[PDB]
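Data first, discussion second: the structure below is written as structure tokens.
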Amino acid sequence: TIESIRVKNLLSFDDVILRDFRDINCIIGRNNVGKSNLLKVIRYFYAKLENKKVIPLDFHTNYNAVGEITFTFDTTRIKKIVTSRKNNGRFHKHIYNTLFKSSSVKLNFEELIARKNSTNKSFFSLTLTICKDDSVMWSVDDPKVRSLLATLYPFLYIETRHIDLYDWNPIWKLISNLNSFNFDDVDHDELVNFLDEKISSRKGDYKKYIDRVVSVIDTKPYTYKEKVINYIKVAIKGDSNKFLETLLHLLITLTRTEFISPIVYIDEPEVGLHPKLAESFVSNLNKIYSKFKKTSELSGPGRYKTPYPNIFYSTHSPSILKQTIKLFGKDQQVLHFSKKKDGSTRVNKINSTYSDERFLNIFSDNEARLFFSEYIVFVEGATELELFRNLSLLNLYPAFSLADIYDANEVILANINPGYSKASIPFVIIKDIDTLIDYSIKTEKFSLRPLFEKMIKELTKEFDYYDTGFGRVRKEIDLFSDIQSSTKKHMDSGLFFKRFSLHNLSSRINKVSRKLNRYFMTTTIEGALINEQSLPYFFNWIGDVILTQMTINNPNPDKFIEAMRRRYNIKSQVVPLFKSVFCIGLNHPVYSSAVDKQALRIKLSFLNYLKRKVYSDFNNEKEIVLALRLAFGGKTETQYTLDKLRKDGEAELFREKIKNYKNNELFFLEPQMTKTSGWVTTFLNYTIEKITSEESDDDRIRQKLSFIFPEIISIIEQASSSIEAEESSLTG
Amino acid sequence: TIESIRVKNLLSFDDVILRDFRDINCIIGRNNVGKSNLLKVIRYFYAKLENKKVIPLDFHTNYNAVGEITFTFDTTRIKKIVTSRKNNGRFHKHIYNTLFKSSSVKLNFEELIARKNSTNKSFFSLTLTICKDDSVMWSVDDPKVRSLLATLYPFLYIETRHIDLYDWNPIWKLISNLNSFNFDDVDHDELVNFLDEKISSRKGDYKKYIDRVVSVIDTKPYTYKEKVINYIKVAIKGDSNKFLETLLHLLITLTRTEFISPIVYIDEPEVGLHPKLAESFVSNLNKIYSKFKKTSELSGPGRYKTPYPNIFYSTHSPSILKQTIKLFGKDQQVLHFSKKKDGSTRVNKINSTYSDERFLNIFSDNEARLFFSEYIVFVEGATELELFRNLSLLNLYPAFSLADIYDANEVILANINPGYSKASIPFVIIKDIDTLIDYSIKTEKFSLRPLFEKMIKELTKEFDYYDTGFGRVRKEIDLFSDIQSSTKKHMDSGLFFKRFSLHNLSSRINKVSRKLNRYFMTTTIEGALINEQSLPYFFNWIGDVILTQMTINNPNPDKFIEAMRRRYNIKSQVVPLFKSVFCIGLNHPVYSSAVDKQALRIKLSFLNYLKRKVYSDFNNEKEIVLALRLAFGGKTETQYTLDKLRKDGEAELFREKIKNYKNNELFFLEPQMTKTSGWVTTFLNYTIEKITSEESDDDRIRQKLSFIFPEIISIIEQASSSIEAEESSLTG
Amino acid sequence: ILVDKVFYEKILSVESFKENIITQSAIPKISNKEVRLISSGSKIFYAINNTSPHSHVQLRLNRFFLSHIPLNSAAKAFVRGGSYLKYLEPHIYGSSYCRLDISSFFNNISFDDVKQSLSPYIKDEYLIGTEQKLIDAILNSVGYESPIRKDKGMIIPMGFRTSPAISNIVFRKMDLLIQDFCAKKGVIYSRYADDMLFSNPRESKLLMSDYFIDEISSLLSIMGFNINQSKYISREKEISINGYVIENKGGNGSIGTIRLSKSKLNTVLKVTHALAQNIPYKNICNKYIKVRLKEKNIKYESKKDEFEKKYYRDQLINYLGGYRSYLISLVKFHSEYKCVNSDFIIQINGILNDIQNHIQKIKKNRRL
DNA sequence: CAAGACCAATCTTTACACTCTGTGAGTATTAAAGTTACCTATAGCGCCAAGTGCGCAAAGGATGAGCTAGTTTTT
């Protein structure tokens, strides 16, 4: 029923407004002070409605003199009920004396008809003002109106942490308020006579006992509520999670044949509960909600069209949020509090309605965890997860550990729609330059993918006036259209670019798209992992893998090594010896000193042979890097993968040489060549260990990491700077 | 440093033994009564150690007469400290006379030297017995031993749900008992004189003031602990989550220079906390733990080799478990309580150490959620998630909603190792028959995958004696080994089977592998979704899609429809008209009555044309099902898909006909034809809604669903029966 | 904030007065040669030269000094986040409306009050030797001696840049006093520049009585301000303020509505009608918009000419885009507060659609 | 015309002087430690020297190019 709550200059609120209340309104956030202040404001307003003496609230700033609390009630159902010719009770006529009479006698005969269109809504506004000298003022100077509003829209507050399970006062109050019987017609004497006749060895014995008890227990007479409570207790057969479930179920069941719509606030429903217990609680609430719904074909006795009461609950558990989003759907909303730069509570709505049914069905804990984050990094592949979640790398940057990295697709991004919740949850979308520009070998021209066209259309804004810093960007947009053909020349048979470096184009795209919270990496993640400055570390890691992982297959190492040395040549036939001697094994047994020396000599000879072969077969320190990058399922320069080149039929010599290298000395790396194998983590750990062994100070290691890895370190630094800039707001 | 705790016949324990404790022991489970009973047992034991009068615990059963609590202490470091010739002190000699005196005077001169002084670990066992008449007895009749054990191994308990932030008694207790200073050498008179000298206008004023105050406030003298607390308070410069963090940090820091090893228990560390707050708490604890570690090259001042105290956690949050698993690694363990058939608490260890670094780095909230489950269903593809997580399907079966479904590969399954916690968390692994047997067209023979060989080897059990009923398993294994060749015949050009049906073999392998918690489906998920009995529903769903999703592209529907009817033939050229008139759109505009009638007529004509072509081109009505389930990325009978058939170059006519159907008429269905598109959810919802409309009773609709979908309903029923069998044990 | 001696050297005067510190010379005031006498009606606007030391000091004062001193929420003008719609919104809950105007708001601000108001935020010390104080040096860049009235001292000119912030800061105690007076009477008060709007939700004749205006005058007499009696408006159930109509009859807990009259939208409707009637752009940009390209600056550096059809077209597009932005602001205000009549919403939606269609047609015709 | 109603915060507390160690009758009578303060600041557009500037606003090639700027309120 309540549709608007407005607070001005009170506690931690400067000017806050809340509207659009659903049935299952949910509140999450990191600023618990704001939630506590909102609860205090609501309780203070409802206490002042009942004429109770309480301490006035404090002001946010002393440069003002007033504090306002405004409530709007949707008095539509009551207006329809009261103003009907079929209703002639005392209560209806009394209601049409303080709610809909003052605002109707001032109208005329042409607008009263227009107010009965069966599509309009009637609102009642009540404002409470607190002055500087602790004075309370109301917009309506009539206590009867306040009493009627209080008795028509009760407020119930439940605390789950500090709850007394032995007290059932809320249950009794809810039962007494939601009744349709007049208990005053029951004759006390008749009931006493009935009981006395029921239990008696002589007529008139229970009456004498009751009279004797009353003659000495003489106290104040029972009130009406006490009498109805006693009658309910004598009528029923019996007297943390169970209490709350009973409260909610009773509230839903009783509020079906009455025009009283309570509002219930629940604080932390998941205190001391198993996650399955919370899920079952939400599911039971949803089932009770759906049992009493009469929509379209669903009809019959026991099904009603009465509106349900509004429910507010604050939680810190993703399970309850997940269940609420999956089950209720259109009948729920999520509120986020946060803070401001100078310090002031905010209120924002987080999108929680998804059109796609698959997304709702496959909804899991990660999606709910995305809600409880202050910075989200969206990535597409599974290698970005392996890189950005490294424990050793995150140890040196205690600012990027506060972000959450999520694998998102185009449809997933569309369904989530992070743009709606932008000021509450900052985010960055990291993609590749392949999604925008596509290059071909046969026809030496670029092409623009539809995502680039959509971004250009979004950036191009019409129906606008002139701005100084607006035309230049548009010019760049035009330049992007000029990249429609963009004829370029490729050397080494479509393997490299003679000119037109993609770095400048990527930088310009990033500068343009920074307003849309997007970042386009120049190359793939593994492209940044292995580059010209990290090749020595990659070679050292390969050498360490050879030294450690490779073990003698035969249980006796000395005899096998001697036989293979006397059988195969140590220099010309080194490759067959390495293939037939050393194998990859999890266990690494320790051999004899002579055996260890022989194995070390063989490994050193193999390392020297492979180093000489790779340095001789390939020219400069630019083809080895490309060969390694293309071997681990990647692409470089021309945006062509190893598999794509075979389909396109180009660079036969390069592919043949790579295939020869794969079916030769580098045969132990074949399992790690596949994507999502685990080489990224091992390489990162080895590099971190080497650098922290070489350099002692915690700043020199970070500087060397930045030197070796410019791109990922730049991304991490930018994200950390953004988080630190917005740290004062998203922190409890 | 306790090693073993044994409880027999007390509260809810029959015979429970806990050993192999680590530093970060974590306790999870559904049976909170068991955790409460364990805490009560520990507190009772430590209260009886200190000679406190408390109520004895109750018995699990009255058919016994004793209840025993056994504690084992690892007295290895203390023995090394005391027995050294360098340490000459009162406390060391007293400890030797109390602990290691009786057990050492009964040994000869051979066991003491070179047999108990090299690597042995010393243990001390203490037993407490409660009789039927509420009598308490000890295995060692010496109060001095109990006092020394209590003062050497203190126990601390922290409750976070009800914690007072204004009380710092645990902090002062930890500070007072972890110091190496003798405070009895600070004379009162000299300190009073110093204070008087520091602040005085006339000499002696402060001393006279103190004497006058003491002469009036004369009470009992300070104890030693009060004096040391006052000295600490005057020395320091000042005095829920913060309190716990301070306690843990003080405990870690102050024990680095003492031989006292406390034991700490913490209940609900995450009550009323943001998930980020709990993660930060665990991270800070880990950082402080790693700061004071002196291992291998890590040395220097401030780093120690002193063992860390034992910490126990009682949590219901997956975030804390995830952080503990990721950070600590090999220095943590996970405990699961559960119940028994007749009702009794158990204790089991859940595997939490992983040898794969990628798995640890990619560890997320779903893996932690897998811990808090009572039935796990492991699947490979993403379509199984879309099928088993459907809300409408789970609405009719309120027993499969208590199980959690997870996507795991072979490496993920190996890392998780569900078989270790088999008795605590039942699980089922669902796979396809293609993972065991591979069929070929060019060569008429089956082949067995390495997984099948591993399963056969595991089933085969050498080093065994004869047992009735075990020879059948051997016969089945022999048949599986000998079916390697299994010459057969394929009709329809390598498309069907002569008579194999792949059903008897699947049933036999399921019966054999039921002991390994595995189930092999006869066909894939799409095969089970659309079968010979689901053709009418699939056709109705396609017709509904045509009726709803297809809309007029032109803004004016009447003019466009009239132009296309006067331009294209209504019967012979119906396909071009449908392609150039109706398009898929998210929004469905409402047209005029004549326009709606014309659109309905066109749609009916298109439906008639498609059904006539379908029933004319194919006759046996089984090739229709084959084409439908093969176009949706599936394989049938021969285990072949589009790509596999194209590579094999077989069934040219069938592939050409399917391509013609896809690119000629069903052009609109193409986007809903790729893997992970969302057609499963829509089809399931439409079918369930139709059957609900047709049949009202729940039994009738369940029977109809079982008839339409045999395999998935059978799987759900089997899982539900398994859950119901173990429901009593795995429920608090 | 507390500005000290070092703050004026590294923030307030980085390169404009950096040479007057080492030389130990007092900072001069603004001479009569650095200002203009732009006149419009019976008003005088004091402009300042762009290439002057004081203009950059004014920019720095606005950006770093006169943006952190707290204000009062009753001021809806010259502040970050304020608007005229926010000035009219709180009064939708009232049944009686009253309007007041301050006479010569920027000319009656005594410089002593300005000096006293900024005193707590500037520490008491000496900037240039024992001759000039920091407060006086700062104030020398925000004041001008009017030559029209030689008897008067240094005043705050209307045409400067720091004037609105100083006016808001100085007129803070008056806002507090008026708000405290109105709170006890249950009257909603808002202020925009020098216009005060009062709303009464209860059924009373307080806003139509001489007592209210007498009390407001008595409160304003502390600082010497006055209110002109020629702009005194007091009505019930409806009020029009510069084309903004606020209507609320109300008996108890009623919410009013805000709309715009047809006279407010007359010019845009005339422009749309002329454009749809194929009237040439020559007679549209000079008769309705009143934008003219004078012959004194008709491409003074270019004799090519023949560019009128582009200048007029883009000026018309800018005018239509500005009016569209104004209507969009009104729609956003309605969305955020829900106090606009539905029929007016339909009318403005139709007008926005018509304007967008006309802009598209103009662009297409220009392309063709 | 003249008028009572003349903001909040300006850092925060705390406390006897004496010669006498228990007592004090000025014509107009706070102040010194502790403990935090905090602001805080950077390119139309491009270029080379990489921000402290210079040049140009025709390309381009160092001074022909060439060129405008929205609504409303206060006022």
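Following Swiss-Prot, chain B shows residues 2-240, 258-750, kept in their order.
Method of determination (from the header): electron microscopy, 2.7 Å.
Quick reminder: no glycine exception, Cβ is built from N, Cα and C everywhere.
If you look up Swiss-Prot, you'll see B:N33, B:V34, B:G35, B:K36, B:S37 marked as ATP binding site, on the strength of similarity to another entry. What Swiss-Prot lists as divalent metal cation 1 binding site is B:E398, B:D450, B:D452, and the listing cites similarity to another entry. The divalent metal cation 2 binding site feature in Swiss-Prot is assigned to B:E402, B:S623, B:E641; the stated evidence is similarity to another entry. According to Swiss-Prot, the mutagenesis experiment B:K36 to A carries the annotation: No longer protects against SECphi6 infection.
A map of Swiss-Prot features onto the structure.
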| residue | record | Cβ contacts under 8 Å, 6 or more apart |
| --- | --- | --- |
| B:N33 | ATP binding site | B:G750 |
| B:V34 | ATP binding site | B:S13, B:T363, B:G750 |
| B:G35 | ATP binding site | B:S13, B:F355, B:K357, B:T363, B:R364 |
| B:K36 | mutagenesis position | B:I28, B:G30, B:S332, B:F355 |
| B:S37 | ATP binding site | none |
| B:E398 | divalent metal cation 1 binding site | B:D425, B:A426, B:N427, B:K449, B:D450 |
| B:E402 | divalent metal cation 2 binding site | B:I423, B:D425, B:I448, B:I543 |
| B:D452 | divalent metal cation 1 binding site | B:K653, B:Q657 |
| B:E641 | divalent metal cation 2 binding site | B:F672 |
Quiz item: Which number gives the other C-beta atoms within 10 angstroms of the C-beta of B:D450 (divalent metal cation 1 binding site), all protein chains shown included?
Solution: 18
Practice problem: Ten-angstrom check, please: count other Cβ atoms within 10 Å of the Cβ of B:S623 (divalent metal cation 2 binding site), all chains counted. | Solution: 15
Quiz prompt | Residues within 8 Å of the B:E398, B:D450, B:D452 Cβ centre (excluding the divalent metal cation 1 site residues themselves) | solution = B:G399, B:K449, B:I451, B:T453, B:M539, B:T542
Self-check item: Secondary structure at B:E398 (divalent metal cation 1 binding site), reduced by DSSP to three states
Solution: coil
Quiz prompt | Sorted by sequence, non-B:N33, B:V34, B:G35, B:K36, B:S37 residues with Cβ within 8 Å of centre, ATP | solution = B:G30, B:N32, B:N38, B:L39, B:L40, B:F355, B:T363, B:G750
Quiz item: Does DSSP give B:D450 (divalent metal cation 1 binding site) helix, strand or coil?
Solution: strand
